[PDB]
Structures are given as structure tokens and as C-alpha cells.
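Okay, so here's the structure we're looking at.
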Amino acid sequence: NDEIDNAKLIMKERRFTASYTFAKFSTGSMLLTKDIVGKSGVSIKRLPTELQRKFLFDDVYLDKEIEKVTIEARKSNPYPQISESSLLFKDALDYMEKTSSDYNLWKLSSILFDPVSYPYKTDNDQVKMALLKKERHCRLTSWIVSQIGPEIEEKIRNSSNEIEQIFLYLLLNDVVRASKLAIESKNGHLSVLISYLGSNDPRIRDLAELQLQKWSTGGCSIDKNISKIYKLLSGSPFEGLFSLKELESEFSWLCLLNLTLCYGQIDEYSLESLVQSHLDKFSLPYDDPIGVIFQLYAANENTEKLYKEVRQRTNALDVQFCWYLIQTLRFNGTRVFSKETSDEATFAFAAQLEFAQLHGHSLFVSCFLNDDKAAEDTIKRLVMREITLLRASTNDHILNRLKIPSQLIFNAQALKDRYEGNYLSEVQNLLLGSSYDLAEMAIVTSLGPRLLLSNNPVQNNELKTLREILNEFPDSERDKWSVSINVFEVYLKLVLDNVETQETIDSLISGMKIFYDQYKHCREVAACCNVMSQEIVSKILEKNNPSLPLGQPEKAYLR
Amino acid sequence: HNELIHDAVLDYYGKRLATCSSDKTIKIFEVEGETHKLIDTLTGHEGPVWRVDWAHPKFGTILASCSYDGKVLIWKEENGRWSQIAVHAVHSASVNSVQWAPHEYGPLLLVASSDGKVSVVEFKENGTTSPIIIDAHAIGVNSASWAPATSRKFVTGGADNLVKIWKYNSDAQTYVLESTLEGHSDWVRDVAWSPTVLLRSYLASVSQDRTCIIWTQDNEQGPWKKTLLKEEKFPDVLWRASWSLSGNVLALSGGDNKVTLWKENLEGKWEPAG
Amino acid sequence: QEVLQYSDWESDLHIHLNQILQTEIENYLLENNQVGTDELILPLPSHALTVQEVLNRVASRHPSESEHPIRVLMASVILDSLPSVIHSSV
């Protein structure tokens, strides 16, 4: 009516246009949107993961990681960190769905960024390195070889010439079938002439280049098949008169990395430079997850810097994989990474887990964080928020025994389960909690508004045992005392005894008068001081007061 | 009412929720899911209710409640029943903010009002409200969020359009004017400081100009840097802003219902995210 | 905490001992009757306070002045218990 014009005017001073919604955060970091299906009139929308991985809902994967990392209690801040990361990429070959090319991503990191196993001994430190070089190379090339296997046979059916069948059965590596048709094309030197996988010879390099150059002279029908044979043979599979950047479809980019890696001369020039030597001619996929692994292998010490670049564009280094890579190798100091990129990957990852709704899996990611402030206060804040996730499995109690200074989750329980109905239940488990201090006058803001008990000499002797918890607490500077808190304990000695006290016995009418200069929080903490006056009549003469409601305070109690 | 809802904010536990409206009440609807449960309807107000906030828990859960009439009602459960234990009514005009101090700091509710005033409610020794009157904006102070530790600190949002940062000193006893910001040209709605768990705070200082200017501090000792959520006037006008406890993700709902999960990426681009 | 400016063993003890005499003068003045019920706005602390027990407060508070034995000699003359200190130091 006029309440239309009124409401208008108020939200001129709020300046709101009338049609209000809001989005808030709850306690698991998810949204609360106004939708009139709620009984508040708001309903919770559970926020979804930045990147979905299947084994960030797998408890086994998390507890494996705990047991494959060196947990410290950090010397600066006891709240737990990680000294050294003994992570491996074969931890994710226990887990991950096995038909994603994620499994392929995990597989590829295992061969490169976790180094070969060495079962040989050497007598020279020049062959020490060569044997580790060949071992990683065949590993590398056997994984490539299986994943080009179909792609080799496609280009077998996209050709038809007999030298093509010899040439391409050599790359799919089946020498006994390679020379079979070489007998029927009339060859005894081209039947094998692709076979340099562990052979380096500088002479045939020369042969392959001269062979190109005689054919160029104008006219004559010269084989462009024998020219690919002598392209692989020259030691330089692009340069010359003929080239493999004119084959954009009679080989794939992935077969081409293999051609540079084994027919650039495996051991005459290093591995990773020839990986980079492919990535000059061609720029690899950002959306095939295995393409990116060979870029960040093409880059050695600029792995950290290619990560920041590929990331400006589409990601296949998306936040789980980069997290795993940087946090293995920056603790190790084998591949360099910036400590600031370390911090962004870690932090970003804890966000995705808090869309995953797991407080513990996040708590463990704060451990890799070694900024002393962040890995103090992220740990505190998690624990007092959602206590309830942290108790639920025995994986959860190994999150609760990183080097948790268990007791911390118990000191957040008695802050959590506290409510105003059962204030006294958990302020009791601050008192009897017995790792606390300053619960000594806090029990007095529960048991002052209801000095109701169960009022026998077993509850009162039990309440003796409760004011001895007071002295169990550590003793503070200028705080902690028991010379006015034994007031309520010398009360439990004049309530099992009759004897009129002129303070021949007690500090308790004095103790009430101190308790009308003490009462702090609440004026029913001041009026209980008036109620405990009344429960002790003929045992005092009332130099305090008994407890608008006047009609019957009783002004006669003296003798 | 529950259909032109203007606030619904939870406690730090996330188990208790208090929703207000144009109902002239505070219908307490705690979180049991998308079902919530009435415990009491608190009548004490006259006129539209704007903001409530439960206490941060180390000094109870204690519901303030600010409203048209002039009144901030301190409600507290005391022996399983409620009782308005103080009244904090030192204002005449529309009271527009109530936000408790976080339980990294002590008992310091922050009341703000478009009468010109901020009021730093000092809880005395029976819970007896006593404010020190300060001014931030002299058209009216429409909002007031706290700055926790990513001494005491807060932020207020202008009806003068300025977003003034306020920082406590104990040799002058009040909030020293730390700095003054302005990229705004119609009035501020909500000034939301981020609770990041590390050195970083962005401030989505929400404005009526159909724009929200995200001031950014990359680390706290980096300065306030002008960036925009997007670099155009929005079709409609923009409402309540929040920042997460861990991740620092923006969340706002628009007039057309612009869902916002646009967090600042590497490249410095407020980038859509989960 | 702003009657502390030296914050050490003896700075605690001064302010401590101030309250020991200030409770007990009102008691003494209740014998001599300068305390009544028109003589307060706040009920009087007619508890007598003990010297040695508030020294055990001080001692546990500052093990930074337990390393100064002279600061321990200082304590013991206000206790007035000179053989006991001299027997603990041989």
C-alpha cells in the first residue's frame, strides 16, 4: 500500500534495485543461492571441481602419498609440513582410470621424469652415462613404438610401392618381414638400411647425402622412396634437397619425433636436444595430453617457463598434473621450478579439493606449502570449520596424524559442538578437556546461570575434583589464581557443615564480596552470587544480599 | 515473507543460518540442507531488515540484527530461550551493517549506518554495548566488512562512493584513516574483504554503477590495484559479494543472475572457474 | 599490564604486595569501624592475602629471574627467611 513507497525509499539509501539475490559461501566453500524452494528461501548449490580426477575421491591414493613423503613437524611452526617429496608418478599407476589418456600422461612421466632402473655396473664413467642414456632411449622408444603401431600400418595402406613396404616394416620393426619383399624388388642393400636405433656410424651419413645430390641434375626418374631411406640414413632427416616437412600426412608428428630421436644419431648428440629439434619444425598439440609432456621434455631447465606459456593457452598441464610435477621435482632440485609457481599450483589445488568437499585431502596439500604463515593458518582454519570430515575413516586419522600437534581436532571439537543449548556440555570438555587454560571462570558462566546439579554429597565431592582441574592448568603471567576460585569450593565445605561462621573457617562471605567485583560476562553471573548467598541463613548472617519481584526476600535470618 | 530476501549468512561452523527479509522479523532458519528449521521468529523490529550476522564463535553465537527503525538487537540464547540482552540504538536512520569481529580478534561488532556513522560496539563486562562513534562517509556508510589476518582492521563502502580502509592505533585510540579508494561513480553496496589463508587480499567493492571494481593486493604490502571484473557496464545491477576461506573465489549474483566464479588467473584475467 | 613497564620478577611483586596491604587495611578499619554499608558502591574484599603463595605465583611466572640468584636473595628478605636461602645455596 504505502509499504511499496516506504520500501523504495529505504533501498534508495541501500541503493538496491528491488529484485535482490545473493551468492555466499557456506563452510565447504560452496554457494547459497536464493531459490524459493528453501525453507529459509535459500538452497545450497554444491560447487564442482575445477578439474575432475577420479582418484581425488579415492582414499587409498591419499594415504599412499602420506606414506611416500617425509612428514616433518616444522621447526618454525609445529603444524605439519613436508621436508622432502619422495613422490613418484608410479603412485598413479596404482590408480586413475585406465582408458583416459591421463593414464597415458602418468605412464609417460614415469619413463622421463622418474629415471631408468640400472642393473649394470661399470668400470668407466664415460660408459656409466652411455648405458643410462641407451636405457632411457629404448624405454622412451618402446612406449612411442606401440602408440605409432596402427599409424605406421595406415601409411602402409596409403602406399603400395615395394620399397615402401620394406621401408615402413623396418620402422614398425619386423626385419624378417622387411626383407621378404626386398627379395622380390631385387634389393640386397636396401633390404635393411633403416636399423639405426643403437648404431652410430658417421660414414653412411655421407653416403646418404651424395646419393641425394647425384639425382638432382635435371630430368631422369629418381626414386623419392629411396630418398626417404637416405633421409633417415643422412643423420639430419629434414636438411638436404629432400625433406620430411613435405610429408605432412605420409607420417604423423609423433612418428616424426621418433625419426629425429633415432635418425638424428642417438648418441652423437644428446636426447633432449633432439626432442627440441623436432619441436623446432613443428609445434605440438596443447589438447593431446601426451604432446605437452614431450614439450616440457624438449625444454629441460625451461620446463618451469614452458609451463607458464602453454598455460596462457589451452591446458593439458591442468592443475593436478602440474601440481604433481612441480612438487616432486622442486623438493628434489633435479628439474628446476620457481618457488612462486610452486605456491600457485599448491594453492590452486587446495581450491579444487574444497569443491571436491574434502577438508583432509586439502589439509595434506597445505603441507607442501612451506610458507611458514600459510601452512600455520590454513591448518587451523580447516580444523575449526568442518571437524566432522576429519573423523570418519582411518585414512582420516592418518590425516589427523601427519604430525598434528589428534589433540588439535579435540580442541576444535569443544568449539564446534558448542551451542547455546548445550553450552555446558562442551564448556565442560574445555574444563575436563585438560589441555586448556582459562576454563576456570568459564565454567562459572554455565554453572552460575544454573547452579542446579544433582545435589548430593557425590556430586558435590565430584565438583571438588572439578575445581582441582583449575590447578592442573599451566599458570600464566598476571592471570591464573585460585584464591578467589576456591570461593566456589569453600562453598562445598560449608554446605556439608553446620557451624555459624564469623570467618573463623572460611574465605566465603569475603568470597562472595570478591564475587561482586567479579562476575565478568553476564549479570546473571552477578545474580548467582545472590543465589549462593541464600543456600548457605544460619551458617552466615548475610553481610551480602539475598535474591520489582519483591514480596518475600526474607529479611530475618540473623540469630 | 522469504521472497525478497536481502541477507542469509551463516556462522563459521556452517551449521547455523539466519535469513532476513522485508518481513520486519528475523526468521531463524538453520542449515539442515535445503531443508532448514525454525527455532523462533524474532519480532522486535519495525520496517524492512537488511543485515544480520551471528557472532564469530569464541564469544558465543550472538545474533545482531540491523533494520530500518534504528535498532540493532543483540539476541542470545541463554538457558534454551532467547532474550534481547542489549539494544544498540544510537541511530535514527536505516542501519545497514552488522559484522562481528572474527575470533582471531576479540569482541568487536561493526555496525554502519547511512546517518553518516560507523560504530565500533565495545562489549563491556556484562555484554553491555557501548560504541565509539566514527564517520567514514558523510553521505552515509552503507556497508562494513572486516579485515581479518590473511592491529584490528576493517573497510567501509561509500554513499560518497569512497572505500576507506581503517586501521587501529592505541596511542590515538581509534581507527586511523589508512587509505581512500575510488574508481566508483555511483554508491557502494558491499565492500567484501577476501579471507585468503595467505598474503593476498582482493576486495570486490561492489557499486551501483553496474560495475564492480576489484581492488587487488597481490600480496598485502603490494598496493591497491584497479582492475575490473569485466571491463564493460553490466546490463543489470550487482549484488552481494563473497570470498571463500580457502581458494579466494569470487561469488556474486547479478540482477539477471550473473553467476560469478571468476577468479584472477596467471595472466591477470578474471577467468571462469569451478 | 600498564602498571608493568619493567615486566620482570619485581615489577609483578610490587603491585602484588600493594593489594595484600590494601585488602587488609579495610579489615583493620572494620575493627576501627571506618568501613560500613555507606562506605562502598562495590562490596569490599575482606580476604586476607598471603605473601609466600603470591611469591610462588611470581616464581613460576618468571624463570627468567630464577637465573639471577641475586633477585632470589631480594625475595628472601621480604619473606624474611634468610637461613632457608642460605641452606639452599650450599
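Residue numbering for chain B follows Swiss-Prot, covering 8-157, 170-293 in order.
When the header is checked for method, it gives electron microscopy, 11.6 Å.
Quick reminder: no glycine exception, Cβ is built from N, Cα and C everywhere.
Quick look at what Swiss-Prot lists:
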type: MUTAGEN; residues: B:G176 to R; note: Leads to mislocalization of NPCs and overproliferation of the nuclear and ER membranes at 34 degrees Celsius
type: MUTAGEN; residues: B:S224 to K; note: Growth inhibited above 30 degrees Celsius
type: MUTAGEN; residues: B:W262 to R; note: Growth inhibited above 30 degrees Celsius
type: MUTAGEN; residues: B:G266 to D; note: Growth inhibited above 34 degrees Celsius
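On the structure: features taken from Swiss-Prot.
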| residue | record | DSSP (3 states) |
| --- | --- | --- |
| B:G176 | mutagenesis position | strand |
| B:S224 | mutagenesis position | strand |
| B:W262 | mutagenesis position | strand |
Residue among mutagenesis positions B:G176, B:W262, B:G266 with Cα closest to the Cα of B:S224 (mutagenesis position): B:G176
Inter-residue Cα distance where the pair is B:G176 (mutagenesis position) and B:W262 (mutagenesis position), in Å: 16
Per-residue Cβ crowding (10 Å cut-off), top of mutagenesis positions B:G176, B:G266: B:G176
B:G176 (mutagenesis position) versus B:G266 (mutagenesis position) - Cα distance in angstrom: 24
Surrounding CB atoms that lie within 10 Å of the CB of B:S224 (mutagenesis position), all protein chains: 29
B:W262 (mutagenesis position) CB neighbourhood, other CB atoms within 10 A: 21
